[PDB]
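Reviewing the structure listed below.
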Amino acid sequence: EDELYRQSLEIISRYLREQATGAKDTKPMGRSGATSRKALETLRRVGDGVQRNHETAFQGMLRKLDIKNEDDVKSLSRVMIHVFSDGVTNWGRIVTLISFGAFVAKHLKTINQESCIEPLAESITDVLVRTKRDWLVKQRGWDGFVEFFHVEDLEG
Ligand SMILES: CN1C/C=C/CCCCN2C[C@@]3(CCCc4cc(Cl)ccc43)COc3ccc(cc32)[C@@](O)(C(=O)O)CC1=O
């Protein structure tokens, strides 16, 4: 059993679907639900900011990718490997990978290709986990992600 993969897929899939549909999935998480819940809540906060802070660049890359159908969505794995995997690994770049994923998912909703969203989530998860497992494990996986982005309450 690959717990890191399963957890990654659940978090990434949920975020992409919630971003596309604008509705929260009410179903419980699987194993390690408390961490997966906090991870999804962290992506909500941080992912939305990345999409807005890099709006122009996001729009430019989307137009360059020219995503119309299932076969274009399939071709994105190669591009993710090219851009994400072949560079420095840090939580910021992982958030961009997943946030751009959400950006693509919303686009797939707009062109009425919602069925490609879960395959896309699987592709993103494959790239993240299968190319960066060592780093992810060393950084404490999703617990580490949550701890990295944790914000202390302000006084007063
Ligand atoms: C906030 N930014 C700048 C934004 C640039 C807009 C273009 C985004 C290109 N992609 C988007 C990326 C490459 C394009 C296809 C694709 C498809 C899906 Cl479904 C998810 C991600 C991607 C790979 O993920 C990236 C990871 C890190 C970076 C860029 C990535 C970058 O770190 C990088 O270029 O190395 C850039 C980054 O983090």
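Just so it is clear, chain A uses Swiss-Prot numbers, and the residues here are 171-326, in order.
Looking at the header, which is where the method is noted, we find X-ray crystallography, 1.8 Å.
Just so you know, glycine gets a Cβ as well, placed from its N, Cα and C.
Among the mutagenesis experiments that Swiss-Prot reports, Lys194 to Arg is described with the note: Reduced ubiquitination. One mutagenesis experiment named in Swiss-Prot is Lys197 to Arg, and its note says Reduced ubiquitination. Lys208 to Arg appears in Swiss-Prot as a mutagenesis experiment; the accompanying note says: No effect on ubiquitination. For the mutagenesis experiment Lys234 to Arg, the note given by Swiss-Prot reads: No effect on ubiquitination.
Where Swiss-Prot records a feature, it is marked here on the structure.
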| residue | record | DSSP class |
| --- | --- | --- |
| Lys194 | mutagenesis position | coil |
| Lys208 | mutagenesis position | helix |
| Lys234 | mutagenesis position | helix |
**Message:** Roughly how many Å lie between the Cα atoms of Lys208 (mutagenesis position) and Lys234 (mutagenesis position), rounded to a whole value?
**Reply:** 33
**Request:** Round to the nearest Å and give the CA-to-CA distance linking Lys194 (mutagenesis position) with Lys234 (mutagenesis position).
**Result:** 30
**Item:** Spatial separation of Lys234 (mutagenesis position) from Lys197 (mutagenesis position) - C-alpha basis, Å
**Value:** 36
